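A.B. asks: Structure provided below as structure tokens; questions to follow.
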Amino acid sequence: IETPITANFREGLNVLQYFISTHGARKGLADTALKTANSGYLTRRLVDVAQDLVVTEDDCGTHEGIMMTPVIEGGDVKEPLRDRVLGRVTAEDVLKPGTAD
Amino acid sequence: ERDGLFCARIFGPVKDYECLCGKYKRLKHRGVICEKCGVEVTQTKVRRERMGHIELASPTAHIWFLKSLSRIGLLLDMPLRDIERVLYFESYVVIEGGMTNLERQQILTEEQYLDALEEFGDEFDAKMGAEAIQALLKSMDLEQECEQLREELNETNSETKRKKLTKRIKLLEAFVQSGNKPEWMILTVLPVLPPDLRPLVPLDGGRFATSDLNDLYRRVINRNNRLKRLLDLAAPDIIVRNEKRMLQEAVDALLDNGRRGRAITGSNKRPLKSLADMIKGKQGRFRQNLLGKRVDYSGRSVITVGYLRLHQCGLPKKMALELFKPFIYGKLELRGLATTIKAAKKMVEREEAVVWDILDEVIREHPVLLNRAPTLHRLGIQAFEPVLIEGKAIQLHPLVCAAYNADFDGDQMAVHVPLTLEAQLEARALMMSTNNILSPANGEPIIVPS
Amino acid sequence: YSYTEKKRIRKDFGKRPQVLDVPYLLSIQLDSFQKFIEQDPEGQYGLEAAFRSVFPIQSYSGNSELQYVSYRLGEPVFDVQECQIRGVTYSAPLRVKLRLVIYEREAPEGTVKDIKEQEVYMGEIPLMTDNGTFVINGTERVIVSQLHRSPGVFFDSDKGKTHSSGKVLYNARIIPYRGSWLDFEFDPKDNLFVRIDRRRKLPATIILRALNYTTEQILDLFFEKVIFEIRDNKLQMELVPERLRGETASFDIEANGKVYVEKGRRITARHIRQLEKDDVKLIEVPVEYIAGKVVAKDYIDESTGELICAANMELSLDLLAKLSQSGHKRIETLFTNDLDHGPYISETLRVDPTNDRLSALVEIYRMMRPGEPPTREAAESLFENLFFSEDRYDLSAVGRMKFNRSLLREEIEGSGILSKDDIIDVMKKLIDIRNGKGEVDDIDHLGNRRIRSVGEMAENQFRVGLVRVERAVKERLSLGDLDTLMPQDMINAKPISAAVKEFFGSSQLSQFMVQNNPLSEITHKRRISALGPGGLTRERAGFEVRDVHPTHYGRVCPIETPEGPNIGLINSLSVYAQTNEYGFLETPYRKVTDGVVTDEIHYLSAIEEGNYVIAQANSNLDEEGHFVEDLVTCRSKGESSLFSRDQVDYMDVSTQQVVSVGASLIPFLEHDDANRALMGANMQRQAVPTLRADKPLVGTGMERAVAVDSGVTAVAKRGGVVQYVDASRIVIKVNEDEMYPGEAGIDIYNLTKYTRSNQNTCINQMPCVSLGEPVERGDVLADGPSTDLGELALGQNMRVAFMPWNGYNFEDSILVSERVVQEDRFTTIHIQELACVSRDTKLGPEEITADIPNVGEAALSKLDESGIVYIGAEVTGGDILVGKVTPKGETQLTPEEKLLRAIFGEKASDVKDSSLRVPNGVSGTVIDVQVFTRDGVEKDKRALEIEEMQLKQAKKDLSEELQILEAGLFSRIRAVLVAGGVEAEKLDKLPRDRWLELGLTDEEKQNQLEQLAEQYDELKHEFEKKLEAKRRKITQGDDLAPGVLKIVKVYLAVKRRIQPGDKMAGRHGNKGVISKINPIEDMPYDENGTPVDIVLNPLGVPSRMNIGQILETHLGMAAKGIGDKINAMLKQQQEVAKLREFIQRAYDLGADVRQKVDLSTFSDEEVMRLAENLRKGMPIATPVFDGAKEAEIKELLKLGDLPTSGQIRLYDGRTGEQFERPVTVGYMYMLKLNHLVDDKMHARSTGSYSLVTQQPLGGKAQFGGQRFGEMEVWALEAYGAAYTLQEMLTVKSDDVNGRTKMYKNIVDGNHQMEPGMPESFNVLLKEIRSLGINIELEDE
Amino acid sequence: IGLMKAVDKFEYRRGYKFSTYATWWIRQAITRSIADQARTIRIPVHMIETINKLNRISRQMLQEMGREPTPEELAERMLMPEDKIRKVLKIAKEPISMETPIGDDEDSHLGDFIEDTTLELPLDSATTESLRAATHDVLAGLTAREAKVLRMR
């Protein structure tokens, strides 16, 4: 609506202003009263395909794995390599910009 | 009654170590069968184990391998609709064509079948009913299909039918090692649930109530015996078809009420819950009785804020004696204050000053689990060393409310005491609140002041 | 002002005047049920409409029939009191009389053969309660009003349903009041298909062929005529100028002498203007122009009579020549358009596989009843019954009027049967929407929804019962006797009553009425539901039915709804909302006439609201002149804008008409967010009345109305003077201006003492009047459970601070004082009841006795020798209120107990203890013992004493009633002997008996004495007649369930203080729980010494967007400051006149407040009694949206000798230092919610176990354990603690042989795990095996 | 089934029509089925007929009186002792279900509120075990000859 609620709570609201504002209140709470069921169903589905995912060995000794990179695509840097590799094990002998290091 | 739905001969005694009349009782005779009635004497637990059977006159088709997708149509390579037409005693099937005019597994109408009768008669084999399907399963051979379909499949690699031939090949192969003759598809004898699991229990007000499974069993038996009576009476085939349809519909509803036809209801016009419904859906046993269970030695109360340390929880002193009641009984005899357990319970009921003296050592060094519904992530349950509070509510450490997503606005918490030595050990070693500082999702701390 | 208003005047801050008083809030129930009750011989409503809609009903042969003549509702067999006491539904018998018209078929018109007439009883309907609820099985219940889609025609559209096309498929909808439905849907292929009762789709042509419609007349109505002519050489056609709109000229059009539009060129509007100018109509047309059109007529050649071309055929070039050679220059064609006139009907005929009526009806029969072979007459009968049988179809007058007005018809009346033209018009209107000429309506708009009240539901159920009666009457007439079959012998009343009670109590909309507060009752009665039979379900609930339609303004409060899964489904109507005769919500309005706002009230429904422009209540009146702004903020057509003074036509009545009654009770609502107000409105219904009713300081002005309209208080019917008041009885002498010339005109008011509610709460009335004082009409006499002087007092008010306190108010937690517990502000009373069923068991009848084995005599010291606890005895959980011994069976003695019996000799007799004990954790007082015995079985001594006391009370009350009645009646009986001569020397000296034989005179006084003797005999036989029935009622046996002997009912009055954990709620959605009870000396205090007693967390103020509570707190401090000055000067008594000046200076602070109250109109006592009620703080009123601005609070604080800021400096209760910042301290109305802490605390070590699953039961009342769902199982397995998870499923719930060992070894101090197979898996294996599905466990 | 029985029972020489003689047999079969069958707990036909007569008597009673049937007032029409009607009314217990939605939603059926009233509390077993140990030790406290015969008896 192009007519905004010019008043605030300290000054009080208008009857029409309150009737306009109640739509945002109902819509905000309706999804919470409804979309949590979707979240529960999604979590239930997720735990099913996550049944037998237990660690069995320490190091299977597999070969090279996945690439890693920052998220500079689109806009600025959001998740740098400083945060996306904390808790990872390398695949190949990664060397510094100084070669053979 | 004898040879009824709760016949003690078939299923067992109604009371522990007691026969129907009283010829043998009091463990004087261990496991004899009373000749006057025919009831074996044993515990009543046998009534949960023993099962009976229903002997049908006309073989009937199972509904799971018929309506669900087909498992009886794919095996026979027959249209589903034609299977229903044959089932309802409407369309004949050629089991064997002695002449070249007919062909195996042919749909036939009654008028078109009269021509076959006036032409050939005994030379061909074509009849009506589910037993015709049973005979078709008996006559067919799957090894010939294995050696035939696979060879011709390689000839024409049509992708639209490639998966169909692949499915047939997989089905016949699976039948190869299963040792499972498909002749068991058509049910001739039907097992009955143990009576203790379809219970008819008297109520306090002289009333009764029983599971709807009992009604379905009565319904199938009522028409099964009628079908038996329609054979010696030489019933016209038009009415025998109707009786066989009645039996097929009844057994179908017994297996699944609202699957093949209209959902058969009771006197409350609500559909009767078949035993397939007992295991299906959220109301099924797999979810409501196997994964989610009611638990013992547990309680619930409102939550309130605590000064407490991070490993401490505020227990109401009144719930602790109820939860740890067996622990109080066990440590009370060790203290020697009660010669017998009866005196232990009596003095617990009196709530003497002694029980609190014992309680202050039973609780300590014994963590107790806390729970907040719903448990979203792992930190929804945490161990806490109890602290007895002379109050009514549970006091919680403020710093763990954010992890619990709990606000002191009337939220309720679920308390759970671990019993075995390992559980009391697992809670302290791994489930303790002091251990959980970082979230499993990310190494960010979770004990942040809010 | 009324007399009670003189006791307490609530200062208001309403600025704009209030024109229309709020109506009787429970009108929607009483008014609806009035039509159900009363009889209207000319008006069709209630039972009369239901009976006349079915009767007369005739026999199949037609030789006999039933006539409905008249009906009558019998007197209720029991009053509302004994109905609750006995647990029996409060109802009245239904008495109706009928007539029998009997024909004999030998005569042609022999109507006079036999007439049978009598009053037949059938069904009993529950009768109406004075407060608007019902009594079902002795339980207090109400039926909520349902909101459903009104019957009529509706049109819808699809947005994105057809992904392939992206088109919008419009569809019609016929919703009758009862019967089959009708749907008309389009297709992506622009085809019209018919779906009856959600079945498959059928072409729209097939339904027309059922109505005797040939193709020619089918297409005549749906299209136009395009005549084609041949002038013996060339083709000619009649051209309409406004048909070739924006199209392309296939051929070069021309005129008489001019060419207008070239080939392959767009036809401009300028050429249309030219065509109108020259008015040339006959234009030569080529053959190719016609090739592509559809013929509208079958054509033959009369020489041989054989068909040349059939109808609905697209002609070709030779076909035109075929008619030119056959002699046919009269050729007509369809009018087809791509923009304005789509050929949807003609295209539908291409898909229709039927050719005439017979095939169409056969297809329809196959459609409704597949498999059954169709016959000639069955299809016709079925189709007629679908939409043309009065018994199996109806639209109702509301459905008919909506149906007509949706088609822009002028008719309001009509028929409940669809006709051909109705369906034709529906098709035409749908087609117009599809083409573009027209639009679609909306569903959730309130003009398409109807409010259905309880009377209509009951009438519909009664109609169902009558239909049930039909299936019995239609068989007795064709089979039963003709001359001796008297009508009572063939009418069965059982099904009608069974169906009626089935809807009353066993339905979805008839539930227990929430009886916590008068507000709770009044808001439950004024509730609207979208569920029930014919309604929606929460699983089938989308968003349009949950969101606030703009039409809800003034009708339904947007924030008076629950917050669960039915957030948008349960609604409550506004304060001023009313209901139309059709069942639509309309709100009052004041009309603006030429800029002058007259005060006459008009009512507009939802549909009429959008037509006019309506201004809100914000326009300042210039004393019946104009407004103050040339541009006035108004709302029109569902949207708001600014308009001139001369545009507005109607005005809102008041600023309170948007919110409901519950929401209107929250002061400073405009300063609170809708999120918090939404929950606060519901929660204020959760309050529990306390011991003392504390008037709320910051009110809203609606309390004095809701308290009276609640119906729980003792209101005075007629004005009078208090004459005799007791603790339970109030007697008021009515003045002589209201006496009727027949009676002594003295009323009684028997109050109800502590009584159990439907939530086990207190229901008590305490009088507020004193002896010998006047009372007005409609004034209150005794306050309700939670009322104060006729004002709603939901909770208490007290000092409130806003600051953290050592983390004891960390997350919405609430800290209180020991003072509030000591003063018992929030102490409440809860009344429970218990029942001791005594049945006759086959092993022996049960009995109630004090001889119970294995129990100490000390525990039995609270019972009489009949084994029933005395009245007033204090009892604690575990004690035995009543004894009950059941006959023990024969026990199989184990080898050990036989040894004990051999040694010590105690043999267990044929007795087993099943006595009733107090539930644990309950410590109350037994205040009533109700014992009910069956007829035939001897009653115990306690029954014999209870009945004696009941008889003596039922005699004493009646005697007191008569003597008080005769206390004013003697003013006639004794006085008629004094007229015409005073004989005080001999009249009053002799007794009243010796007043009839006075000095003898002429015949006049003998004629007076014969009337006197008649009056004395009337007195003689007017009293004992009712006493005999009561005497044979208390001693009478009771109707109980089969198998029982006697039932004993006891009542425990539990008194509950506040414990840490109780829910404390304010009126601004700011809830919490009590954390710590704080000693008085530890709480913060000010330099005046007064310590604040409740400290609230201030962090919950800004983030929760609830700032109205801060204003409420400041206004509360202002009011309490006024009170602290008032009592200060009262204790000193400077002068009554000085008090009369100070309070007068107090009541004039608002700029333009409505009330101008003058204290010079009062007396010294009239101001003393006023100031006495204001001694504790003066109450202040605040309208919902006309609240006082901050300037008023500042002025009041200046008047209160308090800081203008509103916050004060405090000292700590521990170290006694000033805090670095001033703390906002004031008064806020606190409430106690129903969620008591002890009702939630539960613990089960080892108790009840399930039957089929052997797991622990569920529910605290069942002493069951908590449920450990798979959600926490996932958390356990995520931790990795497998032993805990294993014990959760094996030794806790489902191991018969495992949990016993788990108990025994821990009793022996051994925490050894011995698990086993869960019992919930053997059941699964057995069930799967019962499915004929083999399943084993592959062992090693 | 009843119709088949009337086929041979019917004779054309009886000078009657078929439906008259067939209706009796068909109605008899239907009544026999609805009595012997059509109920979880079978009631013999005699008491079923008594229930039918009692229902008709109550209907004809409320035809004129309109109140409930007093068992004392029921004696006039039944011509039998008043214990019989009470005994008959005890038989009106029709089983409901284990799956009646006793609550409000499809989350609380009646099967969650029926106690297994055939099990003994673990406290009972614990006391029995302690009692057994006491008996064993006190038997050990006696001489063998009396302990042996005491266990024998």
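By the numbers in Swiss-Prot, the shown part of chain C spans 3-1342.
Method on record in the header is electron microscopy, 4.0 Å.
Placed from the backbone N, Cα and C atoms, the Cβ positions cover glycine too.
Sharing the features that Swiss-Prot gives for it:
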- C:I561 to S: Resistant to antibiotics salinamide A and B (MUTAGEN)
- C:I569 to S: Resistant to antibiotics salinamide A and B (MUTAGEN)
- C:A665 to E: Resistant to antibiotics salinamide A and B (MUTAGEN)
- C:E813 to K: Disrupts the enzyme's active center (MUTAGEN)
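What's the neighbourhood like for each of these?
C.D. replies: A sphere of 10 angstroms centred on the C-beta of C:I561 (mutagenesis position) encloses 28 other C-beta atoms. Annotation note: C:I561 (mutagenesis position) sits in a coil segment as assigned by DSSP.
Here C:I569 (mutagenesis position) comes close to C:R548, C:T563: these same-chain residues lie at least six apart in sequence, with C-beta atoms under 8 angstroms from its C-beta. In the three-state DSSP assignment, the secondary structure recorded for C:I569 (mutagenesis position) is coil.
In three-state terms derived from DSSP, C:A665 (mutagenesis position) belongs to a helical segment.
Shown in sequence order, C:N1099 are the residues of the chain, 6+ apart in sequence, with a C-beta less than 8 angstroms from the C-beta of C:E813 (mutagenesis position).
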A.B. asks: How many Å separate the Cα atoms of C:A665 (mutagenesis position) and C:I561 (mutagenesis position)?
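C.D. replies: Per the Cα atoms, C:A665 (mutagenesis position) and C:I561 (mutagenesis position) stand 8 Å apart.
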A.B. asks: With 8 Å as the upper Cβ-Cβ limit, not reached, which of the mutagenesis positions C:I569, C:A665, C:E813 neighbour chain A?
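C.D. replies: Correct list, in sequence order: C:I569.
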A.B. asks: Specify the count of other C-beta atoms within 10 Å of the C-beta of C:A665 (mutagenesis position).
C.D. replies: 26
A.B. asks: If proximity means a C-beta under 8 angstroms from chain B, which of C:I561, C:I569, C:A665 count? These are the mutagenesis positions.
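C.D. replies: Listed mutagenesis positions meeting the cut-off: none at all.
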